[PDB]
Amino acid sequence: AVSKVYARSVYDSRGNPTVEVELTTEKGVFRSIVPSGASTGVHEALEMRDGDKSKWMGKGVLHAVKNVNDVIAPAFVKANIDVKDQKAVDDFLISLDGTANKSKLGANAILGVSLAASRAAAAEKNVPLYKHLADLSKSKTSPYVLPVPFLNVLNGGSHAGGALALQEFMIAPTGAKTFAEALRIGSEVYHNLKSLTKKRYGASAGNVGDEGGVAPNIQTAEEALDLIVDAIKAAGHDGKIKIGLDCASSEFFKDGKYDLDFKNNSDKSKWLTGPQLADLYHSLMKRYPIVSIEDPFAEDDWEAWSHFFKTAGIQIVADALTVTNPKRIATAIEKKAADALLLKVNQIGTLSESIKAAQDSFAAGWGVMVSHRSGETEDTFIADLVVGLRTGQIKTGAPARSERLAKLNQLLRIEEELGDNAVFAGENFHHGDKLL
Amino acid sequence: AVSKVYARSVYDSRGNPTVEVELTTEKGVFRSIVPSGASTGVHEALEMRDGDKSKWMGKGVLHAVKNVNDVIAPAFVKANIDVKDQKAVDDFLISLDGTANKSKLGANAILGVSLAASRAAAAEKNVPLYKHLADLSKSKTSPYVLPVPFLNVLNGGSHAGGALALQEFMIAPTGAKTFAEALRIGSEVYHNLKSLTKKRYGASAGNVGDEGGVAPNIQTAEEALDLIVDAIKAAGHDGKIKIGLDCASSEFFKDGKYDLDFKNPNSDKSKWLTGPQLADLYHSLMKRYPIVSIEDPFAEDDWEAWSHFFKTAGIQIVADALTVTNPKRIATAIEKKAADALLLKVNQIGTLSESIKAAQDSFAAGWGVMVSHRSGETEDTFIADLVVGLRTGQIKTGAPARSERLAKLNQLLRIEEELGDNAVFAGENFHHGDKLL
Ligand SMILES: O=C(O)[C@@H](CO)OP(=O)(O)O
Ligand SMILES: O=C(O)[C@@H](CO)OP(=O)(O)O
Ligand SMILES: [Mg+2]
Ligand SMILES: [Mg+2]
Ligand SMILES: [Mg+2]
Ligand SMILES: [Mg+2]
Ligand SMILES: [Mg+2]
Ligand SMILES: [Mg+2]
Ligand SMILES: [Mg+2]
Ligand SMILES: [Mg+2]
Ligand SMILES: [Mg+2]
Ligand SMILES: [Mg+2]
């Protein structure tokens, strides 16, 4: 049985506090750490911070930690829940908070308990976590699917200091035959990108943003994409590497329009309409091997999404639009706003709700890209999750900064363990769950 | 008994391959990952790289991985060594290689087995790793000592793109009462530093170097130190925060002179500094800023310059590239009175036992020891347990940003919690942490 639930404050990858949970059973101690976003969707479940300006500059999580130790822990232990029954674990937690957005206890109090229970369950079952997560999600397991990594090698927007408006420029080694090959050739592109960036924009441009990508002081998507295409050819991997974007356009949506110079005394006359921004993306799609675009329009700009999607012809990923929330996903499906869900467990707050979100997406013919947050930790949960969910695609950072490599390394280990019972999603990343 | 030893290629914090070792016993599977330096000393034990330009830019570790799987593993499993006997484990590995500088197998093949064995031994004894490391090093345990973290908040030299010659500018919250407080106030200074750096030098200057520190495109130590003092001020921690430097001066030493603009290929050779001129610079900084420690002030074989500076420095002087965690070179440094602290990097020498000897020799001479990360780190937390086990009272493991750095700092939070009243924070006594109480 679960004998102990304990929380403490630890530090995330940008130096902010976050919640770490330890769950003790007869099988040992199981730890989960809650990640933290910067460009959060306004519809995300509550991340509870202390707001005490004299400690951690208001970003303390002592209240959330207290909620685990003083509220969740005694009730959870008393309940004698079977950790194998994830739905019972999450129903209990959801009920204890009693609010839709988890505003009573905090999503960052609840999530760590939810995740740690799944680790405890995997141990009880003597299976690796990814096999247990496949069980919980009722995914196909013959074969397992290793994801294409979408590597965020050039950082802009909220994740890096500079003028660049679009948040993420990713490479996707869809042309590799194994995950290990994909990661190697991705790392090679990254290193070529680092050298080229220093050459073109100066030594300072080669330093990294929150997610490990280079952060050159550039003003347009075109020069960023030119750098990436240049890095791919320098590495000698043209045709094996595709490109993904996260526009994170909610970050520059104001008064019905889009400010591509929001990293500025920005010119209100230059602000773009939905149609104009769609024309911009189409122009980029024509000149670059772009296979996925995330949050091309704002989190509630439904008409703009639906209109773009009609003729996009590539994967359109909903992040802030859907916030890993089955209710908002249902709306996005009906409006035909996108065809892939960005899955972030801490946007909704429990594993069970995240699994439901993935299942609803798959049922609609959508893809699912499992995702890190920009404030990450040494935790590797999402590596096991992307495999368990059989999605065929993950974004977990550049191949730099170990809060990113921790996940990528874990996927190397998973690939090795599965051997002949796994296949790399490659060009079929979008429908990874349907593969075979 | 050890039933399996297995190695694989994984990625370090810079995106370069490195060696990960898993060692299996009755107690489970124990993992260690080898770190990788950038500003390496010429006297370091061999880091074996494949040099195949068509893979990983030539930086593959497949040869070292193969040395573990095809050479070390079958021999080690056959030997059936008691993992609790770290000295026997390491003597065995050192003997398998048979070379001074570990050039047969590579230090990056040997070290992973060395470290994972110690993890396995801790499990056998049912003790946390830091208690076992204290056993191996014969350190005092009443109380245990938590280190002052030297946080590298401004990155220059080899660790970041920019004109800044000096490699590391660190803050040391020696004025804190607990490790948790030290890390909190350190993080607060860091955040104030990031915001101020962006204000003074532009948004791009706030982006980070290899070790998580800001990398402003600045040319002089004085303005870097002004940024740090300004950040400490902004956070409201004046008096509680001290400063450490890593000059990594071997990186800019040429023709008996020091080039503080070495990353500029158009650097004027007339502006190059002599040993005494450099000593003057350091003394100028030490009077204007709360500097308590300086690492590698002079080049790795510029022995006379070290001895001369140390005679009147009056602060901690840390040997890194000079000593390369090597008992033989440490003995020379002790004799020459070149420094009074060792920077301890396990992968500079290649085994835990040799590293422990290096620390013991340093302590016996009345030196301090600062346990250190490499600039290419991993999610491995070994050094956190090592610094506590060795009772040194000081660690450098990066800025409070990038989780290859926070993983260690977070582990130190956990160790402090676990030890409760059986641990003290070194604080102002960081230099002689081993002698504390
Ligand atoms: O926008 C995103 O997709 C995420 C992950 O890159 O960033 P953040 O965690 O800051 O929301
Ligand atoms: O010089 C140093 O002290 C180390 C650690 O900061 O750097 P590197 O690992 O690059 O040698
Ligand atoms: Mg976001
Ligand atoms: Mg199963
Ligand atoms: Mg149009
Ligand atoms: Mg996004
Ligand atoms: Mg719900
Ligand atoms: Mg060095
Ligand atoms: Mg003991
Ligand atoms: Mg002088
Ligand atoms: Mg050094
Ligand atoms: Mg030796």
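One is the number of the first residue shown, and numbering goes on along the chain from there.
Header entry for method reads X-ray crystallography, 1.8 Å.
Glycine too: its Cβ is placed from the backbone N, Cα and C atoms.
Counting Cβ atoms from all protein chains shown, A:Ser39 (mutagenesis position) has 19 others lying within 10 Å of its own Cβ. Under mutagenesis, Swiss-Prot gives A:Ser39 to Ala (Swiss-Prot position 40) with this note: Reduces activity by 99.9%.
Following the DSSP three-state reduction, the secondary structure of A:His159 (mutagenesis position) is helix. Using a 10 Å radius centred on the Cβ of A:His159 (mutagenesis position) and all shown protein chains, the other Cβ atoms total 25. For the published mutagenesis A:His159 to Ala, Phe or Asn (Swiss-Prot position 160), Swiss-Prot gives the following note: Reduces activity by 99%.
Under 8 Å, Cβ to Cβ, and six or more positions away along its own chain, A:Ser371 (substrate binding site) finds A:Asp319, A:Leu342, A:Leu343, A:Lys344, A:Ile382, A:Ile394, A:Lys395, A:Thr396. According to Swiss-Prot, the feature substrate binding site maps to A:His159, A:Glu168, A:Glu294, A:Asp319, A:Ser371, A:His372, A:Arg373, A:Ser374, A:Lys395.
A:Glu168 (mutagenesis position) falls within a strand segment according to DSSP. Under the heading of mutagenesis, Swiss-Prot lists A:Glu168 to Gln (Swiss-Prot position 169) and annotates it as follows: Reduces kcat over 100000-fold.
In three-state terms derived from DSSP, A:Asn207 (mutagenesis position) belongs to neither a helical nor a strand segment and is classed as coil. For A:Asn207 (mutagenesis position), the same-chain residues lying six or more positions away in sequence with a CB closer than 8 A to its CB are A:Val214, A:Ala215. According to Swiss-Prot, the mutagenesis experiment A:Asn207 to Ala (Swiss-Prot position 208) carries the following note: Reduces activity by 44%.
Long-range C-beta contacts of A:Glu211 (mutagenesis position), restricted to its own chain and to partners at least six residues apart, with a cutoff below 8 Å, comprise A:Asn152, A:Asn155, A:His159, A:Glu168, A:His372, A:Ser374, A:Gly397, A:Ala398, A:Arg401, A:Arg404. Listed in Swiss-Prot as a mutagenesis experiment, A:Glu211 to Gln (Swiss-Prot position 212) is described as follows: Reduces kcat over 100000-fold.
Annotation source Swiss-Prot lists active site, proton donor at A:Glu211.
Annotated Mg(2+) binding site per Swiss-Prot: A:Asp246, A:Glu294, A:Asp319, in sequence order, evidence recorded as experimental evidence. The Cβ of A:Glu294 (substrate binding site) has 27 neighbouring Cβ atoms from other residues within 10 Å, across all protein chains displayed.
Every protein chain shown contributes to the tally, and the Cβ of A:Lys344 (mutagenesis position) ends up with 24 other Cβ atoms within 10 Å. Quoting Swiss-Prot on the mutagenesis of A:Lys344 to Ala (Swiss-Prot position 346): Reduces kcat over 100000-fold. Abolishes of the proton exchange reaction that initiates the enzymatic reaction.
Per Swiss-Prot, active site, proton acceptor is recorded for A:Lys344, and the stated evidence type is experimental evidence.
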Original post:
Which of the recorded positions A:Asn207, A:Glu294, A:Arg373 have a Cβ lying under 8 Å from any Cβ of chain B?
Top reply: A:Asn207
Original post:
Which recorded positions among A:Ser39, A:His159, A:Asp246, A:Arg373, A:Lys395 have CB under 6 Å of ligand 3?
Top reply: A:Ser39
**OP:** Using C-alpha positions only, work out which of the binding-site residues A:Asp246, A:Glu294, A:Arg373 is nearest to A:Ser39 (mutagenesis position).
**Re:** A:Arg373
Original post:
How far is it from A:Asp246 (Mg(2+) binding site) to A:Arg373 (substrate binding site), counting Cα to Cα, in Å?
Top reply: 13
Subject >> DSSP-derived structure type at A:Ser371 (substrate binding site), helix or strand or else coil >> reply: strand
Subject >> Shell list (substrate; ref centroid = CB of A:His159, A:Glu168, A:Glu294, A:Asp319, A:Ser371, A:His372, A:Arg373, A:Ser374, A:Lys395; cutoff 8 A) >> reply: A:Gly37, A:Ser39, A:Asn152, A:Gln167, A:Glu211, A:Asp246, A:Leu342, A:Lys344
Original post:
Relative to the mean position of the Cβ atoms of A:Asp246, A:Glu294, A:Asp319, the recorded Mg(2+) site, which additional same-chain residues have Cβ within 8 Å?
Top reply: A:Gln167, A:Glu168, A:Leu245, A:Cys247, A:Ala248, A:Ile293, A:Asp295, A:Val317, A:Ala318, A:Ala320, A:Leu342
